[PDB]
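> Dropping the structure in here first, questions after.
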Amino acid sequence: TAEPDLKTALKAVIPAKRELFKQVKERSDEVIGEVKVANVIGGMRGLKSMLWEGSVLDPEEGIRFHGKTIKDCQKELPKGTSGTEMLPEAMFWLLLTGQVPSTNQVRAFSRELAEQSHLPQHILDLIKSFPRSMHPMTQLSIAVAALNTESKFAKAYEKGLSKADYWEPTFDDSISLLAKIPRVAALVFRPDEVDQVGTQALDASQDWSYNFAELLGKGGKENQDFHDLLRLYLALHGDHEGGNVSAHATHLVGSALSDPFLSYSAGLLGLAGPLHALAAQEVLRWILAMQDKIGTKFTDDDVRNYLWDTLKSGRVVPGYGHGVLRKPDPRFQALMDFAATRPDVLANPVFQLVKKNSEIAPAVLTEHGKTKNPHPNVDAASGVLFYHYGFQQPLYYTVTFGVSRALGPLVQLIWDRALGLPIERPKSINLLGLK
Amino acid sequence: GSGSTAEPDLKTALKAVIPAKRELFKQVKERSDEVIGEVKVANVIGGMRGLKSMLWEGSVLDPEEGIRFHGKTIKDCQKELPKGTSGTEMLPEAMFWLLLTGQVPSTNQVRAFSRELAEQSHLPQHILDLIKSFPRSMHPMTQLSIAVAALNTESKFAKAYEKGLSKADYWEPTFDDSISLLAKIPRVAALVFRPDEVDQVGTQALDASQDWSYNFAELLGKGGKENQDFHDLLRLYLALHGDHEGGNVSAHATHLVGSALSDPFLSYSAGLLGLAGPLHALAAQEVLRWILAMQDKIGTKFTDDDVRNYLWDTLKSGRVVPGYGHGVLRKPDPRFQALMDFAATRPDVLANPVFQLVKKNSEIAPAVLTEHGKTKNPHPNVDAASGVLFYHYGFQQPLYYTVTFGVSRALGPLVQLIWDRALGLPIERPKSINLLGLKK
């Protein structure tokens, strides 16, 4: 009568994945690609060279999770007891097992996450040692690494553990990290309340995102719309193939058999890189500057003129353009669907500007001709939506992304260990060697 | 000296060689479309093994001569690189100079660089407080990674990037941060080694006229003239382990995180998190345990046959001879030989039975392993000797051998990070696929 818990459901699908892996391994010698000089000097761009199970980017329909579109996930995944949005814990279930959980399975997993959320005293002390001006992503990376004192994998490996069993402690550590990371993030957000936020008991009947909101100081019925935003945000950003730096660094460090705490810490150190991590922040700044210029009662024409002027000036429209995706990011559209049912969001001029830009900017960018596949990505909307709900320190938008992006890389780490994938170790060459 | 021809500092010497590297990069870029290999299913499921897919300037593994630094063998480095004011071994500071610039520094340039490192060796108070928060059982490599990441509060690159900085200038703050990290890391490592003395070791003033290894030894509690042989071992160890191509996890993770424009503190922290992985990090420790177990079994007065018999029994049992074997290198690791050359001038090392056993194994094990036929290129690597040499000098907590490797392995990856920024290399971003996509 009792439904399988997540560990049982994972164990049931391990044999089929190992069988599929065995079939692929028989074709080891088969050639699938070429390596060119471009790939070596160009950061391996386009080189199909690592495994990632849970998500694959479809050039038309965007990111798919085990073949499911964002829309399929929004229809199929269990929701909270209140609210309209899919749960990140349900997305984690799907990523890990390939299967949609029942509502009751999700409720039991949420209860586990709440119960495992507490931090050891040394983590609270560690966090209190950080200077106030330490960058929030540096704080988050360090704290996550420091939780390796609690690693079951590290201890089991040292004691002696069969290869075939490496996945179990990896799974236990991953759930532990997931339970804890929202609380660590909230301590980064509220450095003066370490003692209180660091020990506060979570409501075991509520979902992971709700409890994260509570730790952020945005709990209770008055913040229910924000709860739904946060649920959606965390679900949407959970995984996006293995190539991005946070996913890849997690896998890389993981592949040397560093435990999930150390491995996702490395992921977060990569996420701290300014080059692509600040897109949501940049979009927000750009939208607010546009509002400053064109005011709060603006026409379609005003928007179009503003976009042309930006482009003619040699500036970019942030949050637009992609190497391969030929349509709007379905993650973007999911945020727009969230907004469409909330009259106060639709009344916000900042949001209206995001919406108008999404209707006008792609045609403008195409005609201008400089930007490949000029459609909105998720960063076009996420910052503005957080800003609307009072979360107006953009610097911390990366922290919330770091919480979300634990989901997919941890799933892949579990599978890496289940399948027995080896250390990641490419071969380097010097420029003289390419000449 | 402040003349017309006054000897360049490291940053000036680097600046002088940047234009030629950018020109060589331009020439390589014209060949972008040239095919240099194949990708197979093996490469995707096998952690990219053998896939030539990243750039690393400073070191290239030669199948005959072993690891070379800008074409120079370990023997060339031992002859050409400047030594300490006392001592017979090449300085890791000089190795760093060579890796970075492609050039052998003068003794005077090395002395000035050592002084810069000594002057920057102090830590901010919050780093000492952070280290004091660590539980005593926290793994030493977790401690080291965290403390290095926490030094990003001092990053010039992070602050300059945020303020606005030309792409052509990214290398300068990267260089400044890298030197800062190098100066500080031995002190951080010593705090990991001595958790009861954080306040003292953490603030102790260093002799600014001493070299980087000497100051590290001093912070470890092994300073003074009585430890001069250990100083030379440590110099050699740190110089030898500084760089070994880009593929190893510490080098690669540094480059990967660095490629998203995270500063050198955050990037080498990621390197150290990878170094903390037990799978391939613990070889020096395994060799030490194996040698000591062998000595236990065969004693100190043994025949060549006894050694051979011990090796055959190990192999027939299905166990490995650690510290032996390589995929590509067809001779003893030249790093191994450099450790043996160190030993050859120290009569107390040569008198140590544990060292004699390392030497005897290197003369007997290769033939045995070849005949057994299971281990490719069955020659000793550097791990065959490093742990025993430390053990001889009283550095007998093998768990901490990885920490000393972490200090050494700052050198090469930081150099490559500086070059990545000088060249404007993009984010590392390969493409993934699922098993279903390989089954088709």
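Residue numbering for chain A follows Swiss-Prot, covering 30-464 in order.
We read in the header that X-ray crystallography, 2.0 Å was used to get this structure.
Just so you know, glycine gets a Cβ as well, placed from its N, Cα and C.
Annotations for this protein, taken from Swiss-Prot, read as follows:
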| type | residues | note |
| --- | --- | --- |
| BINDING | A:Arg74, A:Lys192, A:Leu304, A:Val346, A:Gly348, A:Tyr349, A:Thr400, A:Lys401, A:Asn406 | CoA binding site |
| MUTAGEN | A:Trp81 to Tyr | No activity |
| BINDING | A:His269, A:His351, A:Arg360, A:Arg434, A:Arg454 | oxaloacetate binding site |
| ACT_SITE | A:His351 | active site |
| MUTAGEN | A:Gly352 to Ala | Increased affinity for oxaloacetate, acetyl-coA and propionyl-CoA |
| ACT_SITE | A:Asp408 | active site |
| MUTAGEN | A:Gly419 to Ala | No activity |
> Which recorded positions are spatial neighbours of A:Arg360 (oxaloacetate binding site) here, meaning Cα within 10 Å, out of A:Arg74, A:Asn406, A:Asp408?
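Those near A:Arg360 (oxaloacetate binding site) - Cα within 10 Å - are A:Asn406, A:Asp408, in sequence order.
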> Over all pairs in A:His269, A:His351, A:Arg360, A:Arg434, A:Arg454, the listed oxaloacetate binding residues, work out the largest Cα-Cα distance in Å.
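The two farthest binding residues have Cα atoms 33 Å apart.
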> Between the Cα atoms of A:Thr400 (CoA binding site) and A:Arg434 (oxaloacetate binding site), what distance do you get, rounded to the nearest Å?
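A Cα-Cα distance of 27 Å.
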> Ranking the binding-site residues A:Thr400, A:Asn406 by other Cβ atoms within 10 Å, which is at the bottom?
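The binding-site residues A:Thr400, A:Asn406 were compared, and A:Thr400 has the fewest Cβ atoms within 10 Å.
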> In terms of DSSP three-state secondary structure, what is the assignment for A:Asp408 (active site)?
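It is helical.
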> Quiz question: given the recorded positions A:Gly348, A:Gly352, A:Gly419, which has the greatest number of C-beta atoms lying within 10 angstroms of its own C-beta?
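Within the set of recorded positions, the most crowded position is A:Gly348.
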> Do the recorded positions A:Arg74, A:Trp81, A:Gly348, A:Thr400, A:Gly419 include any whose Cβ comes within less than 8 Å of a Cβ in chain B, and which?
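Sorted by position along the sequence, the hits are A:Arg74, A:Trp81.
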> My understanding is the cutoff is Cβ-Cβ under 8 Å with a sequence separation of 6 or more in the same chain; which residues meet that for A:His269 (oxaloacetate binding site)?
A:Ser84, A:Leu86, A:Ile92, A:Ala276, A:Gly437
> What is the nearest of the recorded positions A:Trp81, A:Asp408, A:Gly419, A:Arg454 to A:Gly348 (CoA binding site), using the Cα of each?
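Going through A:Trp81, A:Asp408, A:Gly419, A:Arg454 one by one, the closest to A:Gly348 (CoA binding site) is A:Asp408.
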> What's the CA-CA gap between A:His351 (oxaloacetate binding site) and A:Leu304 (CoA binding site) in angstrom, rounded?
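The separation of the Cα atoms works out to 15 Å.
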> Have a look at the recorded positions (A:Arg74, A:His351, A:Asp408, A:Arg434) and report the one with the fewest Cβ neighbours inside 10 Å.
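Candidates: the recorded positions A:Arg74, A:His351, A:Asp408, A:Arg434. Fewest Cβ atoms within 10 Å: A:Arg74.
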> Reported as an integer number of Å, what is the Cα distance between A:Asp408 (active site) and A:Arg454 (oxaloacetate binding site)?
33
> Would you identify the secondary structure of A:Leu304 (CoA binding site) according to DSSP, in three states?
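The three-state answer is helix.
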> CA-CA, which of the recorded positions A:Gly352, A:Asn406, A:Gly419 lies nearest A:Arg434 (oxaloacetate binding site)?
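Sorting the recorded positions by distance from A:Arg434 (oxaloacetate binding site), the top entry is A:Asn406.
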